[PDB]
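Asker: Structure below; questions to follow.
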Amino acid sequence: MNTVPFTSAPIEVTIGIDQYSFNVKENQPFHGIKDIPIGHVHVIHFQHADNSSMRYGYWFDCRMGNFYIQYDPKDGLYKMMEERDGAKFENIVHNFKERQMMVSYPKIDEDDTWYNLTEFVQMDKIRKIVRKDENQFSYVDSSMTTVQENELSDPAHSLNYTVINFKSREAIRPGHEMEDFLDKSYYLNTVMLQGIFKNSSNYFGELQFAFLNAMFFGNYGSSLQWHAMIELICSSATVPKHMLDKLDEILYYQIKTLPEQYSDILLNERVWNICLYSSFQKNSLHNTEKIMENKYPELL
Amino acid sequence: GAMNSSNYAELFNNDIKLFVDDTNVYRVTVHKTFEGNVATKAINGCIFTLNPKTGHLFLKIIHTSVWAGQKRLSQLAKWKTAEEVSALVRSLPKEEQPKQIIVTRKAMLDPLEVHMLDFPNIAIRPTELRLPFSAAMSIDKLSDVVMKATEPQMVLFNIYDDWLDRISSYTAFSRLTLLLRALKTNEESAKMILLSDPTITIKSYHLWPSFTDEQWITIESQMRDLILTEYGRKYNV
Ligand SMILES: C[C@H](CC(=O)O)CC(=O)Nc1nccs1
């Protein structure tokens with residue numbers, strides 16, 4: 001188990017760690033998060049009490065380094081930092097554990113939720129979507145735009161998701177206009193899976209990362225990307241039997257985890273009604289269809 | 001964006017544009033079968049592609065053989081229309097290619113957009129105008145070439161005959177849409193109006209009769225009366 005220590009907490013803030021969250025008061029003696037499960041990426045996220053503008057956060061993997069959070073009063077945010085001195089990093093953390101000034105990652109043992117939401121998400125792929133090569137961890141916030149959003153403006157602060165556009169030359173083979181527009185299998189299997197992502201696991205990883213950024217930061221372009229990646233699969237007549245089997249599990253846990261009161265803004269009615277009831281794969285998402293119908297029957 | 005009454009004069013400016021109407025592409029008769037089921041039989045159709053400034057009509061005849069062995073024909077017909085309009089654009093010299101293509105039915109937008117991806121600077125637009133181009137097959141010479149076709153064929157016409165020698169494009173389009181609306185509303189009566197007088201003839205090289213300026217005024221009034229008459233018959237007014 002690993003630990004993300006905080007030098008201090010000078011401003012009141014709601015802190016998230018994966019799907020968990022807790023409130024820290026202004027100047028409260030809080031010094032971080034312990035017992036973080038090794039083996040997964042994680043996200044530590046913030047929403048300031050005095051300014052809910054900019055949810056922001058950091059994706060990280062404790063296997064890649066020792067990371068700590070220090071509030072920067074000039075830039076006005078909690079920054080992640082890497083400690084290269086291992087012996088000092090152990091001692092300060094030790095001291096803060098001994099004084100019981102850390103919250104424990106509150107994982108229930110029966111509970112696979114975080115694994116189910118991040119099964120395909122790897123840090124190395126996050127660092128290609130979020131480009132800041134001098135850090136081993138990746139900053140995301142509520143306002144960052146995607147490369148596709150920018151094409152339709154600071155490129156260094158962008159989310160480089162894979163561009164999906166159903167009315168583009170990439171999606172449509174000359175001479176196969178109707179075929180490729182009504183059946184996106186070419187675009188899914190040849191252009192995206194064989195060509196760009198190389199395999200279904202990388203495709204799923206980006207889909208899962210997009211959802212998590214939409215959910216945790218309210219990042220609108222991330223929501224667009226998540227829905228586009230769902231729609232591309234569902235609008236394909238030919239998908240490797242197993243890949244729809246895996247889609248259903250991924251989407252089921254995403255819908256299960258979504259806050260009930262964010263469904264109006266995080267779920268696109270058109271995409272979901274099309275995917276569940278009209279698409280080639282309308283009968284391939286049994287678990288997702290059941291949870292959607294029982295939890296959000298209004299959207300449908 | 002969409003084309004309506006607010007930007008109606010844009011049709012007659014010097015930016016090349018084409019209307020595309022797909023109503024008459026897929027045409028069928030419906031009949032009972034020996035077993036008492038119902039079956040369709042396709043008949044030849046056409047794409048109606050019109051330059052409203054010049055009157056140039058690109059009439060692509062859609063021969064029934066293109067439907068043979070195909071499924072979902074009403075959907076296929078939109079894609080075939082888009083394929084053919086795209087082929088027409090590619091066939092035209094650069095300086096003749098349109099800057100806008102206006103489709104009369106919004107279901108043509110995506111098929112045409114996808115077929116025209118290679119032409120990102122040609123705007124594909126809907127219209128809020130209710131245009132009566134479905135009645136093109138009430139023009140005898142157009143109906144005749146479509147029904148006589150034994151293979152796919154493109155035939156070129158000027159749907160304004162020689163009117164632009166005497167009137168503006170705005171007026172010619174208004175006359176055309178009035179004639180087509182009248183033929184759409186009561187075809188028999190419209191043709192009666194257009195031919196009633198045997199001394200006014202259709203030139204071999206024209207579609208409509210050779211009316212004088214004064215006679216066109218009379219004809220247009222009679223067409224308006226027909227449309228109003230039929231509206232009264234319809235709604236009991
Ligand atoms: C001041 C110090 C300067 C340095 O070590 O290069 C950096 C620092 O405090 N990092 C942390 N590690 C654990 C908790 S805080």
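Residue numbering: from 1, along the chain as shown.
Cβ coordinates come from backbone N, Cα and C, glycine included.
Where Swiss-Prot documents B:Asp21 to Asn (Swiss-Prot position 1853) as a mutagenesis experiment, the accompanying text is: Reduced growth at 30 degrees Celsius. Strongly reduced growth at 16 degrees Celsius. One entry in Swiss-Prot concerns the mutagenesis experiment B:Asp22 to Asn (Swiss-Prot position 1854). Its note says: Reduced growth at 30 degrees Celsius. Strongly reduced growth at 16 degrees Celsius. Under mutagenesis, Swiss-Prot gives B:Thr23 to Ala (Swiss-Prot position 1855) with this note: Reduced growth at 30 degrees Celsius. Strongly reduced growth at 16 degrees Celsius. Here the residue is the original one, while Swiss-Prot reports the published mutagenesis B:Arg105 to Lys (Swiss-Prot position 1937) with the comment Severely impaired growth. Reduced growth at 30 degrees Celsius. Strongly reduced growth at 16 degrees Celsius.
Describe each of these features in terms of where it is and what it packs against.
Answerer: All protein chains considered, the CB of B:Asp21 (mutagenesis position) has 22 other CB atoms within 10 Å.
The secondary structure of B:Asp22 (mutagenesis position), as reduced to three states from DSSP, is coil rather than helix or strand.
Remark: B:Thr23 (mutagenesis position) has B:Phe48, B:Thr104, B:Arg105, B:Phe133, B:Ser134 as non-local neighbours, by Cβ distance under 8 Å and separation of at least 6 in sequence.
According to its DSSP assignment, B:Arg105 (mutagenesis position) is coil.
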Asker: Of B:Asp22, B:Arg105, the mutagenesis positions given in the record, which has the fewest other CB atoms within 10 A of its CB?
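Answerer: Relative to the other mutagenesis positions in B:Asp22, B:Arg105, B:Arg105 has the fewest Cβ atoms within 10 Å.
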